[PDB]
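Working notes, beginning with the structure itself.
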Amino acid sequence: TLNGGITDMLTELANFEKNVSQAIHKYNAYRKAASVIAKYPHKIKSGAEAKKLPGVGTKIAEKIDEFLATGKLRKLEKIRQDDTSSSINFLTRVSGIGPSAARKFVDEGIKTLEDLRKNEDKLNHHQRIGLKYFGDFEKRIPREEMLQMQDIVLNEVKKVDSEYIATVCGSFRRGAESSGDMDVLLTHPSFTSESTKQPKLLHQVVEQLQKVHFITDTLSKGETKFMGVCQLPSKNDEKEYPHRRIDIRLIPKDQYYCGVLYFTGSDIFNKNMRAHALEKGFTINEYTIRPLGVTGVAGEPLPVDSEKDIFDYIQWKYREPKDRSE
DNA sequence: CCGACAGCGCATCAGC
DNA sequence: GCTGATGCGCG
DNA sequence: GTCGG
Ligand SMILES: [Cl-]
Ligand SMILES: [Mg+2]
Ligand SMILES: [Mg+2]
Ligand code: NA
Ligand code: NA
Ligand code: NA
């Protein structure tokens, strides 16, 4: 983190644009610049030096000059002092509360954690759970705990049907020493792009995980995506582990490689890669990579037998999960 | 300039 | 009930 | 806010 100060600033700007301005392209612009700068192997001495990097334009360069000179950014100083902006940014930290809901709550005079607690009747289900575990969802998960969680999920899945394959993705798969949550990619031979030969494939796994008290709450749930909450079991007399966010995604088995590429991320890496795919005349989602026709319409799914096959199509050297932390 | 900026599942709502 | 739009979340 | 054409 040679350039921690700068990337924090950019990230704070990004958050402002997303949460308050609701300007998503500005948000993405700031995130891209923060990311490109975070991997720059030199301590930055000037905006000019920074502007050499792709994603860092004139406006960001001037901000980096201001920051380097004074150690702060007036624009942010002001944003921090504004009550409405500060309140909105805060409320968006609750899972289920976005920019729109946040601004709406602020209108109604609901602007603090205390306000939320006393107005639970004004929250949808997801938001109520996000509030319930607000503190816990702030905490990172040590890889040691991720490992225990992996064992539980894989073993419980095995118990439901030995043919399931559960893979832990996200930052965990990228080798990080701590994770924001647990991402599980699930497959079963009875669910392919060709046919769904069994219903409740995701339900049964979710049910089994609730049975053993691993999954504690549900934010949302469909036939292919579960989003919820889980918790490690603690021993006699031990303080409980924090509750943790868990996402489970059921992907057609013959589409595993596109799925694991997606679920491994990072999010910025995915955006970069998919953007590059477009430039190369392909479109990539978690299911397939397809050529773009002359009209700009997706063609038929190209054959894929590894993650590297995807990189090959778009003429990128293969990058291991651990090098996709952008 | 000015168009493009990745892609998609689930929840909730409006309108029919 | 459905469809489509929008909010929010995931990487 | 940044970039490519
Ligand atoms: Cl924007
Ligand atoms: Mg994750
Ligand atoms: Mg994340
Ligand atoms: Na640049
Ligand atoms: Na939120
Ligand atoms: Na996740």
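Numbers in chain A track Swiss-Prot; the residues on display, in order, are 10-335.
Structure determined by X-ray crystallography, 2.0 Å.
Using N, Cα and C of the backbone, Cβ positions are placed for all residues, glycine too.
In the three-state DSSP reading, A:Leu62 (Na(+) 1 binding site) counts as coil. Annotation comment: Swiss-Prot describes A:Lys60, A:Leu62, A:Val65 as Na(+) 1 binding site, evidence class experimental evidence.
The dCTP binding site annotation in Swiss-Prot covers A:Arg149, A:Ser180, A:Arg183, A:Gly189, A:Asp190 and rests on experimental evidence. A:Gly189 (dCTP binding site) falls outside any helix or strand according to DSSP and counts as coil. Contacts of A:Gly189 (dCTP binding site) defined by a Cβ separation under 8 A and a same-chain sequence distance of 6+ are given as A:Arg149, A:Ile150, A:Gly179, A:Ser180, A:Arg254, in order along the sequence.
Sequence annotations record features per position, and here Swiss-Prot assigns dATP binding site to A:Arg149, A:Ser180, A:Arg183, A:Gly189, A:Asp190.
Sequence-distant contacts of A:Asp192 (Mg(2+) 1 binding site), defined as residues of its own chain at least six apart whose C-beta falls under 8 angstroms from its C-beta, comprise A:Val177, A:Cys178, A:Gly179, A:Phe181, A:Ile255, A:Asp256, A:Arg258, A:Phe272. If you look up Swiss-Prot, you'll see A:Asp190, A:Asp192 marked as Mg(2+) 1 binding site, on the strength of experimental evidence.
In this view, A:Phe25 (mutagenesis position) is surrounded by 22 other Cβ atoms within 10 Å of its Cβ, with every protein chain counted. Here the residue is the original one, while Swiss-Prot reports the published mutagenesis A:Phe25 to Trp with the comment No effect on 5'-dRP lyase activity. Decreased ssDNA binding.
A simple way to gauge crowding: the CB of A:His34 (mutagenesis position) has 8 other CB atoms within 10 angstroms, across all the protein chains here. For A:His34 to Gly, Swiss-Prot lists a mutagenesis experiment annotated as follows: Decreased 5'-dRP lyase activity. Decreased ssDNA binding.
Quoted from Swiss-Prot, the note attached to the mutagenesis of A:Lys41 to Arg states: Abolishes ubiquitination; when associated with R-61 and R-81. According to DSSP, A:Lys41 (mutagenesis position) is assigned to a helical segment.
Record note (Swiss-Prot) on the mutagenesis of A:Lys60 to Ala: Decreased 5'-dRP lyase activity. Decreased ssDNA binding.
Experimental mutagenesis at this site is recorded by Swiss-Prot as A:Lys61 to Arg, annotated: Abolishes ubiquitination; when associated with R-41 and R-81. In this chain, none of the residues that are 6 or more apart from A:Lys61 (mutagenesis position) has a CB less than 8 Å from its CB.
Swiss-Prot gives this note for the published mutagenesis A:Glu71 to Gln: No effect on 5'-dRP lyase activity. No effect on structure shown by circular dichroism. No effect on ssDNA binding. In the three-state DSSP classification, A:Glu71 (mutagenesis position) falls within a helix. Taking Cβ-Cβ distances under 8 Å and a sequence gap of 6 or more within the same chain, the neighbours of A:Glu71 (mutagenesis position) are A:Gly56.
Under mutagenesis, Swiss-Prot gives A:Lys72 to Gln or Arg with this note: Abolishes 5'-dRP lyase activity. No effect on DNA polymerase activity. The Cβ of A:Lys72 (mutagenesis position) lies under 8 Å from the Cβ of A:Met18, A:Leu19, A:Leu22, A:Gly56, A:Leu82, A:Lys84, each of which sits 6+ residues away along the same chain.
In the structure as shown, the Cβ atom of A:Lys81 (mutagenesis position) sits within 10 Å of 13 other Cβ atoms. Swiss-Prot lists A:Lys81 to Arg among its mutagenesis entries, and the accompanying note reads: Abolishes ubiquitination; when associated with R-41 and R-61.
Counting Cβ atoms from all protein chains shown, A:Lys84 (mutagenesis position) has 14 others lying within 10 Å of its own Cβ. One mutagenesis experiment named in Swiss-Prot is A:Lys84 to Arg or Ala, and its note says No effect on 5'-dRP lyase activity.
Under the heading of mutagenesis, Swiss-Prot lists A:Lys84 to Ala and annotates it as follows: No effect on structure shown by circular dichroism. No effect on ssDNA binding.
Other C-beta atoms found within 10 angstroms of the C-beta of A:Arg152 (mutagenesis position) number 15, with every protein chain shown included. Recorded in Swiss-Prot as a mutagenesis result, A:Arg152 to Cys carries the remark: Severely decreased function in base-excision repair. Severely decreased DNA-directed DNA polymerase activity. No effect on 5'-dRP lyase activity. No effect on DNA binding. No effect on structure shown by circular dichroism. No effect on interaction with APEX1, FEN1 and PCNA.
Under a cutoff of 8 A between CB atoms, and with a sequence separation of 6+ in the same chain, the neighbours of A:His285 (mutagenesis position) are A:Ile323, A:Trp325. Listed in Swiss-Prot as a mutagenesis experiment, A:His285 to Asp is described as follows: Affects DNA-directed DNA polymerase activity; contrary to wild-type enzyme, the mutant efficiently extends mispaired termini in gapped DNA. No effect on secondary structure shown by circular dichroism.
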Recorded positions close to ligand 1 - of A:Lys60, A:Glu71, A:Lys84, A:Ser180, A:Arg183, A:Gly189, only those whose C-beta is under 6 Å away: none
In sequence order, those recorded positions of A:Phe25, A:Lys41, A:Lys60, A:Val65, A:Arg152, A:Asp190 whose CB lies under 6 Å from ligand 4: A:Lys60, A:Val65
A:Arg149, A:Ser180, A:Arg183, A:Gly189, A:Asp190 excluded, remaining Cβ within 8 Å of their centroid (dCTP): A:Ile150, A:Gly179, A:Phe181, A:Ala185, A:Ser187, A:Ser188
Which listed residue (A:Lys41, A:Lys60, A:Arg149, A:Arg183) has most other Cβ within 10 Å, given these are recorded positions: A:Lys41
Of A:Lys41, A:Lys72, A:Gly189, A:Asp192, recorded positions neighbouring ligand 3, Cβ under 6 A: A:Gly189
